[PDB]
Structures are given as structure tokens and as C-alpha cells.
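Asks: Mind looking over this structure? Questions follow.
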Amino acid sequence: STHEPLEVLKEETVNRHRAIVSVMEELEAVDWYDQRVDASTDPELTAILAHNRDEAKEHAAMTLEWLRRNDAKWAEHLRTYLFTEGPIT
Amino acid sequence: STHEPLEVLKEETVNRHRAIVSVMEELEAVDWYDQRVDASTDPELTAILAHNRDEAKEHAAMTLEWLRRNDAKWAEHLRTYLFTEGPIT
Amino acid sequence: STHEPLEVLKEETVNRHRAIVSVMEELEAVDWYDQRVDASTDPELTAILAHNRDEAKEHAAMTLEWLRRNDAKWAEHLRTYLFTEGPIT
Amino acid sequence: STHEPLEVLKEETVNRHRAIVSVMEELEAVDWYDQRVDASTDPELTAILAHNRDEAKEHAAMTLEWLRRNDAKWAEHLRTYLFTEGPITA
Amino acid sequence: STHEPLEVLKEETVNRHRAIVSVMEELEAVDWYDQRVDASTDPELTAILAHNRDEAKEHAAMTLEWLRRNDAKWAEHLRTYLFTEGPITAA
Amino acid sequence: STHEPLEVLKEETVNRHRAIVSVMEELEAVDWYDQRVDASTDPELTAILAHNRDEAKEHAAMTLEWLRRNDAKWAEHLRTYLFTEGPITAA
Amino acid sequence: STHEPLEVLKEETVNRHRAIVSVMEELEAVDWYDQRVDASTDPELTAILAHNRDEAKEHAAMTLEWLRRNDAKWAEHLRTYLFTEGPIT
Amino acid sequence: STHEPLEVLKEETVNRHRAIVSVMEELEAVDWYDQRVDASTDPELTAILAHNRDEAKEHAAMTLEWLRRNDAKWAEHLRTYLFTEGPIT
Amino acid sequence: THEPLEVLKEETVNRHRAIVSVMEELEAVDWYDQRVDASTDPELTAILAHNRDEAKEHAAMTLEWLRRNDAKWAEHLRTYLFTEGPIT
Amino acid sequence: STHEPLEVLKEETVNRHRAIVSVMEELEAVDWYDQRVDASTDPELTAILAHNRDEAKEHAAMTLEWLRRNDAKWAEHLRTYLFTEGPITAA
Ligand SMILES: [Ca+2]
Ligand SMILES: [Ca+2]
Ligand SMILES: [Ca+2]
Ligand SMILES: [Ca+2]
Ligand SMILES: [Ca+2]
Ligand SMILES: [Ca+2]
Ligand SMILES: [Ca+2]
Ligand SMILES: [Ca+2]
Ligand SMILES: [Ca+2]
Ligand SMILES: [Ca+2]
């Protein structure tokens, strides 16, 4: 799944790759589920989709915390912006 | 770029979609630049890749804070896990 | 995301499409997470990956039950084969 | 077709991957056949498409049962939700 | 799924399109199932994969017959080569 | 092109893979050409596209006969459905 | 199949697009068949693959001639290079 | 980028593969550039797109000539159809 | 385009046409250069190398168009192109 | 991610591949961000998308300068066309 041969990648880079691709996939599921929630015409399906959507958000947050704890720039940049109140830029 | 027709999607669902795909694309850049930092045999190139990598993390962090502020479950789940101690699970 | 124009599709066919593609995406996550569990060299990440894997199984099971309740041949075939003993064929 | 190198995967993981990808592909045929069934304007084709659709559902059910027999969490989560009444999110 | 807009396609062209992509997908399943059958190390799964494989061949054959009945050049070319005996590049 | 590593695939499985992906690719061409035949506004091009469409049908037919000769379930199911009359799903 | 909306494309541009992608698809078949001919271990299959390879070349040549007749600079550049002797550059 | 293992491919097959994919990519650029030419509303951009378009045609023609010189059936079939009059089929 | 053309400004769409063109020429530059290294036929190698370097030229032309038509492209290309010393 | 085997590629070819795909990806982000900037109906998001858009341009320029320094034909052609006046096709 990597762009460079594993041969040249440090173990920490590959573990971070595993986490990053996990966040990406959960983010995608969040988005597609939210779209289906809006478009669904069956309320029983809509409740299932909306539930799965919100657990995908939890999966992403758990993996993002792992990245925060194992990558200094992630911790630094996440600390600057997350859980703030003023204008983001 | 959306999976359901825009006509059935709420405005704010589409704006969250724009933010989520942005975070996904910045996450992909972080992973790919990080792999290329490891594999590059040109130090001047490596310094550029590393700089771009870490700015992609900042772009992800800003856009993520926007998601947190505009989605009740992103705020709940991010609050649960980010900058915590002890087992993420 | 549909192969035929929404004008010619029954509303229920589109709802079933929303469910099928959700299950497919959950199955993909189960598989990918399980492969990352085997390959991970960080025990914390492995624990997150395994947790997300097993919740993806739950999401699939939930959505599959919706299909079962909303499609006569899913109900027939799932009842023939699930929770059985002896050769599946 | 695996995302991690086969050297690091347990044999059982790779066999479950084979089953999972099989279920995914049968589900996709189910969805596409059903959409084609709605859109077809040839009755003889529609009958073939609907026949193939419903056998794809059967292939998926067979492979899902194998997964249930070979994975404790699949067996648990399928047990909880399949063949129930009432809200699924309960 | 079509490469040209539906407005310019004849209805029968679109029906043949539906038949063709079905056959393609059944063929893809035949091939992947057979590879997984070779590679599987679990005999219970292998029996399932092989059963699904051969049912996919049936799905392809059924849809192929529909194409044969609804397209004269399919009928011509399938008649030239199927169920023959000699070298195939000569019939 | 294979979904499992070559070192676990039997040679005959890989040859059938080569034949199957060939039929799939010719089928794709038949469909795409036929759609372009409907949409084209230049008659000289249309005649070329149709010629190519129908030669793609022949390529698929030749390769299908190889499959029939090299796989007993292809032989069985194709014999059941090709060149028949009456409902296809009842043969 | 077009990258710009059909309503802004001239009709001649769309016909050339039909021809160009046909040549591309036939070129791909020539290449893929030639690789399979080299790799095949069944002589009866190989003869079929090679027959189809060389017909895909004929299809490409035919379609390219239509393009040549319908595009002034296809005609000019093909006339410059085809059927020459000496370094192509 | 080849479909069969390089170990079983003949040297000439791999070189023709490099030439064929090059012709394919130049043809694609001709088509996409021509579509952008029709749709562009900036005259300076349009001039660049058309200029690059006609050079991609020259690149394809050069590479096709190499194929003609290095493949007897390309030579036969191009000779049959290129620079002719009357019905191509 | 990733958003509907009806919500996009006309200049935005023209910059899209330019950006995707540069991207496709860059990809050709990269693929041609890899093929130049791997080619075992001398006349082919010369064609690939010629096509490679013309794609670079196409990219340069289309980038200049962007520079003339986007103030941030002009600023950032002015900051870094043709400089001495560390790029970061 | 290379199309030829790494064995046969010169090291500078692989490093230029790393630079080129980086530029492509930053360019893609410039384009997608700008289209999202046009289409966004939330001004706080728009400000983020637009800031990110303009930093992608800087990333592209930095990497392009590296290519210019490491490739004579990039240096030649960029010198011909960048920061000029008049018809671009003629300089
Ligand atoms: Ca605070
Ligand atoms: Ca990207
Ligand atoms: Ca996914
Ligand atoms: Ca499929
Ligand atoms: Ca056998
Ligand atoms: Ca094809
Ligand atoms: Ca023929
Ligand atoms: Ca391209
Ligand atoms: Ca125009
Ligand atoms: Ca030039």
C-alpha cells in the first residue's frame, strides 16, 4: 500500500502510515454516511447509517490521538488549533 | 464530487463534505511526503519534502478544528480522546 | 453513485443500494484493519486497529439485518445458511 | 490483493480476506443487477438479471456463514442482529 | 455507466450494454474465484469459492445466450467457433 | 494482473486468467464501440467503429471456445444455454 | 466520456475524441496481447492471442487513417515521419 | 507497468510497450487539449493549449514510426491504410 | 471539475484547464525520463528524450500563463524561482 | 510508484520523480481548493480553504525551483517563459 519500498521506510513511518490511512478511511465513511442519511427515504435505514457515521467519527478520533502521541508535529499543530474558540486562521 | 445528488443534500452536509475531503487529501500528503523523506537520497529535496509534510499537518489541524465546531459528534468524540492519558481504547 | 439514472430506479432499490454499499465499505474496513493488526509493530496502534475492526463487523451486521428485513431473497438465503452446522454447500 | 505483505499476515487472516473480498464482490453484483433489473426494457434480459441477482445473494450468504464459523466476533455480532425484530440500533 | 449520453443511444444498445457488463462481471468473478481456490488453505472455504465460481460461469453463459439472440453478429461469430473441433484460429 | 501471487497459482489457472481477461476486454470494446456507433455524426467513422465492434465480437468468440475446451464447467454451462429456444432461465 | 461539457465542444471535436479513444483502446490491446503471447504456456491460446493482437493493430491503423483525413496537423505530422529512413528525431 | 512479469517478456516486447504507452498518452493529450481549446474563454490560454496539442500529435507520429520500423505487422497494416483515398473499411 | 460549473467563476475554470495541463505534462516528463533510463533501443531512447524535454517546455509555458493570471502564483514563483541558497 | 524497475533507474531520475509527483499533487490541491473556495457557503471554511490553497502554490514553487536547479532542460525552459511579456508561445 506504500509509495516507496518498505525496504527503505523506517518502522515508525510505516506505523504512522497505518494510522493515517485509517483516519482517511473513517473520514470517508463519515462523509458518505452523512450523505446517505440526508438522501435516505427509509427512517430505519437512516438511523443505522447515522449511528455508523458517528462511530466512524470515534474511530477517527481514537486514531488521531495515537498520531498525536507518536508524532511531534501532529501534537504541535493539533495543540495549536483543536479545542479553541477564536478564528481558525 | 458527492455520492448523492446535491438536490437532496443539506447545505451544511456539503460544507462538511468539502472539509472532510480536504482533511483526507492533506492526510494523504503527510503520509506520502513522510515516505519520500525516508527514501529520498537528495538532502535539498528532502528538506523541501519535510517542510511540506509538516505544513500539510497544519492544514489538516485547522480544517479539523472547523469540523469540530460544526458537528456535535466530532466535538464529542474528539474531546473524549485528544490530549488524554492512558489507553485510547 | 448509481449505475442507472435515478429517474428509472424504484425508491426502494436506491435505499437497498445505500445499504449494500455501506456493508461493502464496512467489510473493506474489517479486512484492512485485520491486516494492519497482524503487521503493526506498535501495541497501542494494534489495539485501536483491532477495536475499529470489530466495530466494523458490528456495523456490517446491523446493515445486513436491514437488508434482510427489506429483501425477500436476502431473508431466504440468510436463513438457509447462517447459524448452521455441516457443509455449507 | 492484500495491503500488507503476505509475509506478515497469518494464514487465517489471508483466508478471511479471501472470504471478505468474495462477499464484497457478490454484494456489488447484487446492487448492480438490481439497478439493471429496474432499468431494463427487455423482459427476457430482466429475468436473467433477476435470477443472477438472487444467486449472488446466495453466494454472499454462504461465504458469510463461513466467516461466522471462523471468526468469533463475526459470530457474536451476526448473532446479536440477524433475525431480530424491533429497532436495529438497539 | 454509459460513455455516450443516453439521449443518443438506442434503447436496444443500452440493453445490450446491460447484458455485456453483466457478462464481464461474471467473468471477473470466475477468474478471481479460481485464483482464490488455488491459493486457499481452508478446504471449507475452497468448496464455497469453487461452487460460486462455477455458478458464475452459468450466469455468464445465460447472459451470453441473450446477446446471441439479440445481436446478429454475436450469433454469427459464436456459431463459427463454439462447439467446434479443429484449430480455433482457422474456423 | 493476478489477485493471488503467481507462486501459488497453477499454470493452467493463469492461462485461463489470460483468456478470461481477454474476453472481458473485447466485451468492453464491443459495448464502447456500439455506443460510439450510435452517437457518431460522421458516417465514415461510424463504419469503422462498426467494423471494429464486430471484430471484437469474433475475438471474444474464439477465446470463449478455448475456455470451453479447457474447463469442464464452461463446457457444461455453455452447452446448456447457447443456441437454444424458449426461456433462458428455464433450460 | 468527455472532460468538458458537450454543449461547449464542437461536433467535430467530439467525433475526433471518439476516434482517438478507439485508437488508444486498440493500442492497449496490442500491448496487452503481445505480453500475454510472450507469457502464455498454452500454444492454442497463444495463437488466438497473437491473432487478436495483429487485428488490433489493423483496427488502430484504420482509425488513425480516419483521424489523419479529418485533422490537418495529424495529416502533416504523420506525413513527416511515417515511412521514412534515418533518425526519426 | 507491464501486465506480465518482465522475466517472461522478450526485450522487444518491452520496448514496444514503452512506445505504445507513449503513443497512448500523447493521443490522450491531443484529445484533452482539443476539448480544452473549445471550452477555454481566455485567448492566451487557448493559444498555448492548441500549440501543445499539435506538438503532442507530432510526438505520437514520431513514436508510431518507430513502431512501424520495429514490428512487421504494424508496417503491413499502416502501409495498407495510411495515406489512402476511398472507403477505409 | 470537482464542484458544479454553475457555481464556479469563469476564471477559476480557466485556471483549472491550465493546472490540469501542467499536471499532465509533468506526468509525461516523469514517465518519459523513466523510460529513457530503461529503454534498450537507441532510436527509441532518442525519441523518448526528445518528447520528455518538450513536455517540460509545455509545462513551462502553461505555468507562465498561471503566473500572469494569479497573484499568489506570481508572488510565490517570484519568491523561489531562480534563487541561490536554501529553498527552505 | 515508478513505472520502470528501480534497478534500472538513475538515482537522480527517482529523486526527480519524487519532486514531480509532489508538484502534481500540490497543483491538484491548488485547483480543488480554489473550486471549493468558489463553491463554499461557509465563510470560515472558505478562509481555511483559501489559506491552504495559497500554501499549496508555495509548495509547488519551492519544489519546482529544486527541479530547475537539478535539470538543465527545466532550467532552460523555465528561463525562456517565466517572467516574460508578450505571446507565451513565441518567447
Ligand atoms: Ca477555551
Ligand atoms: Ca491528492
Ligand atoms: Ca473505503
Ligand atoms: Ca466486480
Ligand atoms: Ca484442471
Ligand atoms: Ca480496454
Ligand atoms: Ca477477424
Ligand atoms: Ca496522461
Ligand atoms: Ca469556445
Ligand atoms: Ca515546443
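Residue numbering for chain G follows Swiss-Prot; the residues present correspond to positions 7-95, in that order.
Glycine is no exception: its Cβ is also placed from the backbone N, Cα and C atoms.
According to Swiss-Prot:
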- G:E31, G:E34: Ca(2+) binding site (BINDING)
- G:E31 to A: Altered oligomeric state in solution (decamers, tetramers and dimers), partial liganding of metal at this site. Increased ferroxidase activity, alone and encapsulated (MUTAGEN)
- G:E32 to A: Forms decamers in the absence of Fe(2+), no bound metal ions, 40% ferroxidase activity (MUTAGEN)
- G:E34 to A: Altered oligomeric state in solution (decamers and dimers), no metal ligand at this site. Increased ferroxidase activity, alone and encapsulated (MUTAGEN)
- G:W38 to A or G: Less stable oligomerization, cannot obtain crystals. Increased ferroxidase activity, alone and encapsulated (MUTAGEN)
- G:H65 to A: No longer forms decamers in solution, a minor dimeric form is observed, binds 3 Ca(2+), 55% ferroxidase activity (MUTAGEN)
Asks: List the Cα distance (Å, whole number) between G:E34 (mutagenesis position) and G:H65 (mutagenesis position).
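Replies: Cα of G:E34 (mutagenesis position) to Cα of G:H65 (mutagenesis position) measures 12 Å after rounding.
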Asks: Among the mutagenesis positions G:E31, G:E32, G:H65, state which ones have a Cβ less than 8 Å from a Cβ of chain H, giving them in sequence order; state 'none' otherwise.
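Replies: Contact set vs H: none.
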Asks: What is the Cβ neighbour count of G:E34 (mutagenesis position) at a 10 Å cut-off, with all protein chains included?
Replies: 17
Asks: In DSSP terms, helix, strand or coil for G:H65 (mutagenesis position)?
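Replies: Note: G:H65 (mutagenesis position) is helical by DSSP.
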Asks: Roughly how many Å lie between the Cα atoms of G:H65 (mutagenesis position) and G:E31 (mutagenesis position), rounded to a whole value?
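Replies: Checking the Cα atoms of G:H65 (mutagenesis position) and G:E31 (mutagenesis position) gives a distance of 10 Å.
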Asks: Can you grab the distance from G:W38 (mutagenesis position) over to G:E32 (mutagenesis position)? Cα atoms, rounded to a whole Å.
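Replies: Here the two Cα atoms lie 10 Å apart.
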Asks: Which number gives the other C-beta atoms within 10 angstroms of the C-beta of G:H65 (mutagenesis position), all protein chains shown included?
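Replies: The answer is 26 other Cβ atoms.
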Asks: When a 10 Å sphere is centred on the Cβ of G:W38 (mutagenesis position), how many other Cβ atoms does it contain?
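Replies: For G:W38 (mutagenesis position), the 10 Å Cβ neighbour count is 24.
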Asks: Return the single residue from the mutagenesis positions list (G:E31, G:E32) that has the minimum number of other CB atoms within 10 Å.
Replies: G:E31
